[PDB]
Amino acid sequence: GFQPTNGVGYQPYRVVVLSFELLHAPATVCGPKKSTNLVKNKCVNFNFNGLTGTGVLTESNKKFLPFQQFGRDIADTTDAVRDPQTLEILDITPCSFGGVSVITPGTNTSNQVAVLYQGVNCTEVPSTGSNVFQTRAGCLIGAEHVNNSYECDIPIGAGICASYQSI
Amino acid sequence: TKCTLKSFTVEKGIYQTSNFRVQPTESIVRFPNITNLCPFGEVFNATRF
Amino acid sequence: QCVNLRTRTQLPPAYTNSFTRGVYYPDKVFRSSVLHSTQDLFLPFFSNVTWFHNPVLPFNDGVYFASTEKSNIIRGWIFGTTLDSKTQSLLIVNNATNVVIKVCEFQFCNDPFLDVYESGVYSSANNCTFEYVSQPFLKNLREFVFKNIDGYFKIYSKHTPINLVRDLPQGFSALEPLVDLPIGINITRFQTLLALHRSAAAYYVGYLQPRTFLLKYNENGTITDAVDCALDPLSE
Ligand SMILES: *[C@@H]1O[C@H](CO)[C@@H](O[C@@H]2O[C@H](CO)[C@@H](O)[C@H](O)[C@H]2NC(C)=O)[C@H](O)[C@H]1NC(C)=O
Ligand SMILES: *[C@@H]1O[C@H](CO)[C@@H](O[C@@H]2O[C@H](CO)[C@@H](O)[C@H](O)[C@H]2NC(C)=O)[C@H](O)[C@H]1NC(C)=O
Ligand SMILES: *[C@@H]1O[C@H](CO)[C@@H](O[C@@H]2O[C@H](CO)[C@@H](O)[C@H](O)[C@H]2NC(C)=O)[C@H](O)[C@H]1NC(C)=O
Ligand SMILES: *[C@@H]1O[C@H](CO)[C@@H](O[C@@H]2O[C@H](CO)[C@@H](O)[C@H](O)[C@H]2NC(C)=O)[C@H](O)[C@H]1NC(C)=O
Ligand SMILES: *[C@@H]1O[C@H](CO)[C@@H](O[C@@H]2O[C@H](CO)[C@@H](O)[C@H](O)[C@H]2NC(C)=O)[C@H](O)[C@H]1NC(C)=O
Ligand SMILES: *[C@@H]1O[C@H](CO)[C@@H](O[C@@H]2O[C@H](CO)[C@@H](O)[C@H](O)[C@H]2NC(C)=O)[C@H](O)[C@H]1NC(C)=O
Ligand SMILES: *[C@@H]1O[C@H](CO)[C@@H](O)[C@H](O)[C@H]1NC(C)=O
Ligand SMILES: *[C@@H]1O[C@H](CO)[C@@H](O)[C@H](O)[C@H]1NC(C)=O
Ligand SMILES: *[C@@H]1O[C@H](CO)[C@@H](O)[C@H](O)[C@H]1NC(C)=O
Ligand SMILES: *[C@@H]1O[C@H](CO)[C@@H](O)[C@H](O)[C@H]1NC(C)=O
């Protein structure tokens, strides 16, 4: 007996009941996904379409066939991905690492040292100290590069070494 | 150097002490475009039930 | 139009040689100029592929289907176990505008033919679950591979301009992945569909087995050659 004047109790109410079933068949309906934005040339971690991993992402010129979603190299390590939205090929490089070594003339003589980061580009060291030198063996902090040549006191590598005169 | 070598005096040379690695800055999440919505508006905004 | 056409056509099924056909990309990974060994279900090299020139055949674990077709008389495929309304059944057809895929409980005619006058094959259609419409798949060589595992139905395909007259060529060409269906079913047997005007079709069928293969990826991530790993001692 729905009438415009029937009070709150007699109001016509539309009711929809939603039931969820998750039978053994593969799921077909899911909620939103909320993808974030993109960064480059920075050591970050990612979960591209459920594929997780850390490293630095750069632009790459590899050409995928229109049906691959990512690529990997020999020894089964992922090297490239394709972003699901822009559909372009990005390259992955592991974040840099290495060992550190200390060059000292001996506590007997002095107590100032120099530091060498092995196989690391002289761009992400940190911290400042003195002038910083870049060598084929890594990056060196706390010594001055000269143009003379002598015998080798403390071998460093790639045909260069250091001595105490300062270091 | 003194701690790794376990002595209060250090002889002249070069010694390997520790390791260095860069830390991640932030996290990035990427996913395909949101499309093919589940039709609910037409049922819920239907004139006749 | 549930009519009968023939009773006893050409009975003896011929046999012929597979050679080196029936290779497909087993995943979506990109590889460049590298050799990769993988264990999966393939069609053995130089196998015995059955030539038909149209009964219900077993599905076993996978099927390789080939057709040296012109004017695309073949129309679709039917998959199921009981082939009636008491169980799930899968139907695929390809008409001039859009390939159509359905999953229902039909009552297929004993001699299901399409003809032109999307019915005439099933006498009923109810409790449909999955539907799909896409661009149609189709002196041409059409190769398809049908697999079913983990409630997923996988279809790979390839088209080739063939100039040979009788049988499969002595060439190599990989098969790209085409379609995946996330539908659970127990296909065990299947059947071919033809639409003949009211007034003899040649195709080839082979079966898959589990074994190991060696594949070569060129610079652009395309499979250019493969080696069966149990054919002869040189291959080992
Ligand atoms: C996902 O949606 C975005 C938003 O529209 C698409 O980005 C646009 O794509 C069109 C088509 O080429 C371009 O003309 C626009 O310049 C894009 N806008 C941007 C990048 O801000 C994107 O292509 C979609 N991706 C798909 C559908 O895979
Ligand atoms: C350390 O990183 C810098 C930055 O990428 C390198 O400098 C680049 O070198 C390449 C090739 O030599 C050039 O194409 C780029 O234009 C340079 N970029 C900049 C910003 O200078 C540098 O070569 C790296 N160190 C070493 C030893 O290779
Ligand atoms: C081919 O099969 C389709 C399968 O639906 C038939 O249906 C039409 O397909 C067109 C293609 O976009 C749609 O625009 C129509 O709406 C569909 N019809 C209906 C009733 O939904 C199509 O008619 C078939 N064509 C031929 C020539 O057989
Ligand atoms: C119509 O088909 C669906 C599936 O395609 C059938 O769903 C069944 O649902 C019950 C309970 O929800 C399950 O225990 C069965 O395993 C399902 N069957 C299958 C094949 O998945 C549904 O019963 C069918 N309805 C009719 C009237 O045939
Ligand atoms: C194919 O048929 C088999 C029956 O032989 C189904 O296997 C049953 O699956 C249900 C659900 O997990 C179990 O409760 C039963 O015990 C299984 N029976 C047997 C005999 O193993 C199977 O689910 C069917 N395939 C699909 C895709 O539904
Ligand atoms: C693999 O990819 C390369 C790179 O695109 C292809 O080389 C190009 O081929 C086209 C077609 O002949 C030429 O128009 C371009 O000039 C080629 N690029 C260069 C840089 O020479 C190559 O054809 C592809 N296929 C094979 C088998 O190598
Ligand atoms: C350094 O060594 C010399 C001998 O080599 C010694 O005479 C001197 O006392 C030492 N200086 C120190 C330990 O500070
Ligand atoms: C000499 O050393 C200085 C400082 O390390 C350097 O800038 C210069 O290139 C070297 N060579 C010459 C010829 O000056
Ligand atoms: C129904 O339409 C109204 C019109 O303003 C809108 O505000 C509301 O969000 C719609 N609801 C659904 C479920 O579509
Ligand atoms: C298939 O087997 C038959 C015998 O059953 C044989 O005559 C024929 O040559 C074989 N075909 C092959 C191996 O391609």
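Chain A is numbered as in Swiss-Prot; shown residues: 496-621, 637-675, 691-692, in order.
A Cβ is built for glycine as well, from the same backbone N, Cα and C atoms used for every other residue.
A:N501 (mutagenesis position) falls within neither a helix nor a strand when secondary structure is assigned with DSSP, and so counts as coil. According to Swiss-Prot, the experimentally introduced change A:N501 to T is described as follows: Reduced host ACE2-binding affinity in vitro.
Sequence-distant contacts of A:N501 (mutagenesis position), defined by Cβ-Cβ distance under 8 angstroms and a gap of at least six in the same chain, do not exist. Recorded in Swiss-Prot as a mutagenesis result, A:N501 to Y carries the remark: Increased binding affinity to human ACE2.
What Swiss-Prot says about the mutagenesis result for A:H519 to P is this: Increased resistance to human covalescent sera neutralization. There are 6 other Cβ atoms within 10 Å of the Cβ belonging to A:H519 (mutagenesis position).
Annotation of the published mutagenesis A:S673 to A in Swiss-Prot: No effect on O-glycosylation by host GALNT1; the original residue is retained in the structure shown. Counting every protein chain shown, the Cβ of A:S673 (mutagenesis position) has 15 other Cβ atoms within 10 Å. A:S673 (mutagenesis position) falls outside any helix or strand according to DSSP and counts as coil.
For A:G496 (variant position), applying a Cβ distance below 8 Å and a minimum sequence separation of six or more within one chain yields A:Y505. A:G496 to S appears in Swiss-Prot as a natural variant; the accompanying note says: In strain: Omicron/BA.1.
Recorded in Swiss-Prot as a natural variant, A:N501 to T carries the remark: In strain: 19B/501T.
As a natural variant entry, A:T547 to K appears in Swiss-Prot alongside the note: In strain: Omicron/BA.1. There are 9 other Cβ atoms within 10 Å of the Cβ belonging to A:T547 (variant position). When secondary structure is read from DSSP and collapsed to three states, A:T547 (variant position) falls in the strand class.
The note that Swiss-Prot attaches to the natural variant A:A570 to D is: In strain: Alpha/B.1.1.7. DSSP classifies A:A570 (variant position) as coil under the three-state reduction.
Other C-beta atoms found within 10 angstroms of the C-beta of A:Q613 (variant position) number 16, with every protein chain shown included. DSSP gives A:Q613 (variant position) a strand state. Natural variation at this site is recorded by Swiss-Prot as A:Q613 to H, annotated: In strain: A23.1.
One entry in Swiss-Prot concerns the natural variant A:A653 to V. Its note says: In strain: 19B/501Y. Listed in sequence order, A:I598, A:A609, A:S640, A:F643, A:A672, A:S691, A:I692 are the same-chain residues six or more apart from A:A653 (variant position) with CB atoms under 8 A from its CB.
In the three-state DSSP assignment, the secondary structure recorded for A:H655 (variant position) is coil. Among the natural variants in Swiss-Prot is A:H655 to Y, noted as: In strain: Gamma/P.1, 19B/501T, 19B/501Y, Omicron/BA.1, Omicron/BA.2, Omicron/BA.2.12.1, Omicron/BA.2.75, Omicron/BA.4, Omicron/BA.5, Omicron/BQ.1.1, Omicron/XBB.1.5, Omicron/EG.5.1.
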Distance between A:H519 (mutagenesis position) and A:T547 (variant position) at the Cα atoms, whole Å?
27
A:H655 (variant position) to A:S673 (mutagenesis position) - Cα separation in whole Å:
11
Taking the Cα atoms as reference points, how far is A:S673 (mutagenesis position) from A:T547 (variant position) in Å?
47
Check each of the recorded positions A:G496, A:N501, A:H519 and report back the ones whose Cβ is under 8 Å from some Cβ of chain C.
A:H519
For A:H519 (mutagenesis position), which of the three DSSP-derived states applies: helix, strand, or coil?
coil
For the variant positions A:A570, A:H655, which one has the sparsest Cβ surroundings, going by other Cβ atoms within 10 Å?
A:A570
